[PDB]
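Asker: Pasting in a structure now, in structure tokens, and then I'll have a few things to ask.
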4 protein chains.
Amino acid sequence: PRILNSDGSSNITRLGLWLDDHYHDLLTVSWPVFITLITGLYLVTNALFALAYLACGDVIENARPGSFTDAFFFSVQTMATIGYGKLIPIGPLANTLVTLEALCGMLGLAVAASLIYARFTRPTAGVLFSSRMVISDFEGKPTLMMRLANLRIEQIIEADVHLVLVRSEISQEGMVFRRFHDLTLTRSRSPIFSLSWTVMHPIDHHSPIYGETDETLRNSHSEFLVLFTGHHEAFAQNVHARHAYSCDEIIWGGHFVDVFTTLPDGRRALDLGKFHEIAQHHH
Amino acid sequence: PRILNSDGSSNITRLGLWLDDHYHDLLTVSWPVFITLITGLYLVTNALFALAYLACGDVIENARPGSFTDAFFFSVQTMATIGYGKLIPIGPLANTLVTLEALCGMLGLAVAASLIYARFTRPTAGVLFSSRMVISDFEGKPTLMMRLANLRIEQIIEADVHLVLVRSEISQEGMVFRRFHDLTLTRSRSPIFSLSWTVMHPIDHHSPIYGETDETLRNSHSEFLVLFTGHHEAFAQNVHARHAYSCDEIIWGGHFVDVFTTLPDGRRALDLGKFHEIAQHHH
Amino acid sequence: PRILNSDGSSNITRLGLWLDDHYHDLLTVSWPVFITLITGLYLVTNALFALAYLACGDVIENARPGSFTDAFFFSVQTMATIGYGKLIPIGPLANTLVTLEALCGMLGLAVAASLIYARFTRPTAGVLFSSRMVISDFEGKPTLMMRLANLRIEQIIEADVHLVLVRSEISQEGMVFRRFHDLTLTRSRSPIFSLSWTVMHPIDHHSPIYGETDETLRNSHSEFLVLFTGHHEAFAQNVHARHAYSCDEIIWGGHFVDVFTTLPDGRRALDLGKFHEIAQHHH
Amino acid sequence: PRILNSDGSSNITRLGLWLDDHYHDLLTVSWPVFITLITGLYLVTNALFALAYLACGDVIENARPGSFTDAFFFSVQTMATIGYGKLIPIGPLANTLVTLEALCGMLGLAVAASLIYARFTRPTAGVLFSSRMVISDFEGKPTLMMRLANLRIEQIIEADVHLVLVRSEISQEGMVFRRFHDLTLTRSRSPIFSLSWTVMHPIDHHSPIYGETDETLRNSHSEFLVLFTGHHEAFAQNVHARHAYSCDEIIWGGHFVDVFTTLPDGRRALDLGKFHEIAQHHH
Ligand SMILES: O=C(O)CCP(=O)(CCC(=O)O)CCC(=O)O
Ligand SMILES: O=C(O)CCP(=O)(CCC(=O)O)CCC(=O)O
Ligand SMILES: O=C(O)CCP(=O)(CCC(=O)O)CCC(=O)O
Ligand SMILES: O=C(O)CCP(=O)(CCC(=O)O)CCC(=O)O
Ligand SMILES: [Ba+2]
Ligand SMILES: [Cl-]
Ligand SMILES: [Cl-]
Ligand SMILES: [Cl-]
Ligand SMILES: [Cl-]
Ligand SMILES: [K+]
Ligand SMILES: [K+]
Ligand SMILES: [K+]
Ligand SMILES: [K+]
Ligand SMILES: [K+]
Ligand SMILES: [K+]
Ligand SMILES: [K+]
Ligand SMILES: [K+]
Ligand SMILES: [K+]
Ligand SMILES: [K+]
Ligand SMILES: [K+]
Ligand SMILES: [K+]
Ligand SMILES: [K+]
Ligand SMILES: [K+]
Ligand SMILES: [K+]
């Protein structure tokens with residue numbers, strides 16, 4: 001049973017212990033729920049203004065006396081600023097409510113637009129993670145690797161990547177705990193991430209997985225979390241993506257197949273058809 | 001008497017020495033004050049336009065001659081763009097004012113929406129701090145610790161934490177002063193803060209509190225300030241939270257109770273009911 | 001054939017393998033396409049509301065019975081909240097649709113404004129790159145250099161620069177690959193970039209181009225990518241710019257001509273007429 | 001003649017060499033110019049729509065035939081969506097223009113609001129710089145110092161400061177140039193800047209001003225630039241401030257007067273009346 005899922009979310013059960021987090025919740029409910037809440041508030045406030053006009057008397061021209069329906073639709077036409085001109089206010093009180101309601105309609109528009117824009121400007125990174133990792137020799141050292149691909153044509157600026165080991169350990173005091181290790185990489189920063197990036201942790205005598213095997217990684221229930229971040233040109237915003245691997249998803253001795261190549265007519269090409277392809281020696 | 005309160009604010013009295021900081025003040029006044037200011041400006045500018053129309057003569061059809069009331073509500077219906085159609089402008093001057101007022105109504109909407117959105121997009125971190133710190137042995141060293149919990153389901157990216165000692169000191173010149181020490185941590189950066197994070201300062205021979213006791217920390221009026229920051233997924237914005245501890249809130253020999261556990265049916269769980277629980281040996 | 005073009009884009013052919021990336025695409029299509037899409041949606045939704053009213057019967061006063069045209073323009077006048085007052089709704093159903101349509105008109109405005117603002121707030125850096133690099137002796141070492149100029153009067157805060165070597169290499173395992181080297185600079189950070197900045201990589205015995213010649217750089221198909229980033233005062237936003245050089249664009253022995261000078265009357269001046277000027281000794 | 005002014009701007013004369021930078025210029029022109037440009041565009045586009053209606057014939061009810069004035073104000077009432085109801089469109093062509101104009105009015109509102117909000121959300125840091133620097137002994141070393149004060153009640157998160165020496169130098173090749181040195185500080189980062197911060201560069205044997213005097217600093221025309229940056233709580237935005245000092249503004253042997261004190265009744269206080277006060281020994 002894996003703790004981190006492939007998408008980087010955790011299976012940990014949160015035991016725990018309406019408006020406690022309202023701004024957050026307005027941004028994170030589904031769009032159908034969000035639009036329902038806006039609509040609900042919009043209908044509720046029109047009904048309240050409708051009652052306000054009735055409480056003043058018959059102050060709506062061409063409205064049936066005592067009709068909530070006519071007062072409601074006049075409220076709509078006032079708050080939305082349609083102002084057809086058949087239902088119009090009569091007297092100081094009605095005209096004062098109109099002045100207040102028009103302000104409420106404008107303020108409600110500002111609020112709704114603010115929330116919509118805050119929901120919109122949360123772009124995704126558009127990054128693809130290799131389905132597996134590998135451990136194989138590179139530049140004289142066994143090296144843990146995975147790789148990333150850009151699925152968009154715009155580039156990502158000052159891109160950072162982390163390979164994070166999560167495992168259970170024992171302190172010299174005998175205390176058992178899970179902790180994370182942000183592994184040392186050959187490249188942790190790419191000034192411009194463009195097409196594809198192979199992320200590499202050389203396993204030298206300082207690596208937390210130095211001397212480890214498939215068996216000893218499972219014994220410590222080791223998992224690997226990958227975080228990618230950068231400033232995406234398409235949005236002028238920071239983006240981030242995550243992924244996680246289990247011990248079952250490390251190919252010991254594996255070598256990623258090159259995705260960069262030179263076509264027969266000479267021009268260099270990227271072939272993401274090979275992105276998840278890994279070569280192994282079969283004995 | 002503590003200088004820093006538990007929430008990270010200071011009790012220092014600012015001795016010191018209307019529109020001096022207007023943008024800042026518009027964003028930091030309470031919402032009732034903010035809405036009152038918008039409403040006030042909205043009513044003031046309609047009155048000024050009302051006087052403008054009267055200064056042109058009887059240029060509002062169906063308006064009583066010389067009536068400020070009728071000119072005021074016509075101004076409202078024009079600036080808010082309701083345009084019921086009973087009060088309408090007559091002649092070039094009135095129609096020019098309408099053209100200007102409609103622009104003012106649209107610009108005022110843009111301004112109000114800009115301020116509302118700037119007030120909205122200041123999210124809180126949703127982080128909980130342990131009510132105490134502890135000092136106890138971990139990995140062979142006495143270690144100062146506190147911990148954090150995420151109260152939301154979304155994660156925080158590239159999370160940073162600081163444990164800051166603030167105390168009074170004496171230079172070799174004999175000058176007395178208070179300064180801060182950003183303490184060295186075992187982990188200062190969590191690429192993905194998800195559920196709970198124990199922040200640890202090992203007290204080695206380079207620590208500014210090496211050899212210190214409860215007595216000597218009080219003698220220097222030592223306090224501890226914690227800053228958490230990170231990029232919150234729910235908002236695509238950086239968030240931050242702070243907390244402070246006094247010497248009374250350090251449990252020497254204390255050990256935090258585990259909040260992570262494995263339920264009987266095997267699945268891993270987080271129990272924040274234990275978040276503030278600390279174990280001590282009683283002699 | 002260069003891989004990186006002068007503007008920092010790559011000539012690599014992306015082999016590969018409607019609403020799959022809709023938010024991104026709405027922000028990156030050309031403005032004519034964007035406005036066409038907004039207009040299209042705006043006309044489509046008015047037609048749908050027009051059919052809605054007709055499906056209710058003859059519920060639009062002064063509208064010809066069964067006329068899609070009259071129902072369409074009444075829908076426009078309702079969604080845009082013009083409300084001339086000739087075409088008005090009749091009965092509960094029509095007035096309910098008006099209430100829904102006004103909400104749709106306001107929500108569509110919020111959506112369009114959110115997208116327009118997200119497209120707008122992606123400012124350019126306003127930085128000029130020297131058309132060439134040079135390698136010449138400075139402070140006792142052969143040093144690779146290029147330079148930047150600010151084309152605006154506002155300054156750029158916490159400016160970072162990278163000189164990135166990209167070349168083909170061979171590992172001791174015999175694997176061939178292209179990788180990047182973020183070269184060590186004398187100054188990688190300028191707290192305030194104001195007018196012009198000469199970026200320098202001293203070629204010491206640790207430099208990846210130590211001992212290299214024009215010939216050996218071409219043999220490894222070496223290219224140089226420059227990234228500039230910083231917080232632009234004019235926008236209160238991070239900006240970035242990029243540029244790339246080939247081996248043909250390095251002047252060995254070249255010295256940039258000073259762009260800073262003191263005018264005859266004593267005041268210091270910047271002369272960007274000399275920005276691309278390089279001096280060479282001719283033997 | 002100083003190059004950097006006290007406010008951090010430079011006196012360097014930019015020799016050099018309508019819509020070349022339009023987005024930048026819309027955000028940086030004065031507010032009167034900005035509002036004039038919006039108004040101008042608003043009047044120009046209404047005139048063009050007015051001509052459009054006239055080109056269709058007498059398609060505006062209650063409008064005088066051939067009157068540009070009546071067509072202009074009908075355009076205003078349509079683009080602003082006032083729709084009084086006296087001037088109304090007649091026929092397919094006029095009603096099509098209305099549909100287009102309403103869209104233009106909504107798009108123009110989105111554009112204006114986007115620009116206004118981009119102009120608004122550029123907050124100032126609210127930081128005060130000491131009018132002078134000092135050089136005096138601290139913790140066994142001559143130390144260059146200045147200090148900062150927060151003029152607001154909200155705090156600044158992850159605050160960074162730079163003390164930057166700018167001076168003219170000579171390389172071993174004999175080349176003369178001005179360069180900057182970002183000086184090593186005792187504290188360059190304050191996790192929470194709250195009230196006042198004394199910034200200190202210890203002048204040890206590695207300092208670029210080690211062994212320097214008032215005379216030798218003037219000979220190299222040395223100036224000192226200070227940059228402050230941080231995440232301001234009031235805005236949830238990064239802010240920055242700058243200041244510069246000349247050799248005339250360094251008090252050799254000076255000691256800043258404490259701004260923190262304990263009032264007679266015991267509570268700690270900040271007295272910014274002393275912020276610019278410096279003590280000197282008079283011989
Ligand atoms: O790390 C990798 O796997 C690729 C490094 P590059 O510099 C190789 C480019 C080529 O072979 O043509 C690509 C870096 C990037 O696209 O971001
Ligand atoms: O530092 C801690 O107290 C927890 C470290 P983790 O890696 C432990 C996870 C587990 O025991 O299942 C949790 C890190 C996080 O949630 O951000
Ligand atoms: O690196 C350069 O080429 C210029 C360094 P500066 O400090 C020279 C200023 C002068 O000669 O007057 C300019 C730095 C900047 O404008 O950002
Ligand atoms: O650097 C300074 O001059 C002040 C350091 P502090 O920690 C002194 C606080 C006191 O004396 O009460 C203040 C730091 C801050 O306000 O940001
Ligand atoms: Ba309207
Ligand atoms: Cl740890
Ligand atoms: Cl200090
Ligand atoms: Cl690499
Ligand atoms: Cl330099
Ligand atoms: K409206
Ligand atoms: K209207
Ligand atoms: K009307
Ligand atoms: K409105
Ligand atoms: K924003
Ligand atoms: K309006
Ligand atoms: K409006
Ligand atoms: K932003
Ligand atoms: K509208
Ligand atoms: K109307
Ligand atoms: K009418
Ligand atoms: K509207
Ligand atoms: K708006
Ligand atoms: K409008
Ligand atoms: K509008």
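Please read every residue number as a count from 1 along the shown chain.
Every residue, even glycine, has its Cβ placed from backbone N, Cα and C.
According to Swiss-Prot, the record shows the following:
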type    : residues                                         : note
MUTAGEN : D:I60 to S (Swiss-Prot position 75)              : Increased channel conductance
MUTAGEN : D:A63 to P (Swiss-Prot position 78)              : Increased channel conductance
MUTAGEN : D:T78 to I (Swiss-Prot position 93)              : Increased channel conductance
MUTAGEN : D:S114 to D, E, K or R (Swiss-Prot position 129) : Promotes open channel conformation
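Can you walk me through where each of these features ends up in the structure?
Answerer: In three-state terms derived from DSSP, D:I60 (mutagenesis position) belongs to an extended strand segment.
On its own chain, D:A63 (mutagenesis position) has D:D70, D:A71, D:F74, D:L87 as residues at least 6 apart in sequence with a Cβ closer than 8 Å to its own Cβ.
There are 30 other Cβ atoms within 10 Å of the Cβ belonging to D:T78 (mutagenesis position). Secondary structure at D:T78 (mutagenesis position), as computed by DSSP, is helix.
Secondary structure at D:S114 (mutagenesis position), as computed by DSSP, is helix. For D:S114 (mutagenesis position), the Cβ neighbour count at a 10 Å cut-off comes to 22, with all displayed protein chains included.
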Asker: Write down the Cα-Cα distance for D:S114 (mutagenesis position) and D:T78 (mutagenesis position), rounded and given in Å.
Answerer: 22
Asker: Just to be sure I understand the packing, how many Cβ atoms besides its own are within 10 Å of the Cβ of D:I60 (mutagenesis position)?
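Answerer: 25, counting other Cβ atoms within 10 Å of D:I60 (mutagenesis position).
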Asker: Calculate the distance in Å between the alpha carbons (Cα) of D:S114 (mutagenesis position) and D:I60 (mutagenesis position), and round it to a whole number.
Answerer: 33
Asker: Please report the end-to-end Cα distance in Å across the unmodelled region of 4 residues, from D:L17 to D:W18, as a whole number.
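Answerer: Across the gap, the Cα atoms of D:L17 and D:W18 sit 16 Å apart.
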Asker: Mind sorting out which of the mutagenesis positions D:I60, D:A63, D:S114 are close to chain C, meaning Cβ under 8 Å from one of its Cβ atoms?
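Answerer: Cβ contacts with C, in sequence order: D:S114.
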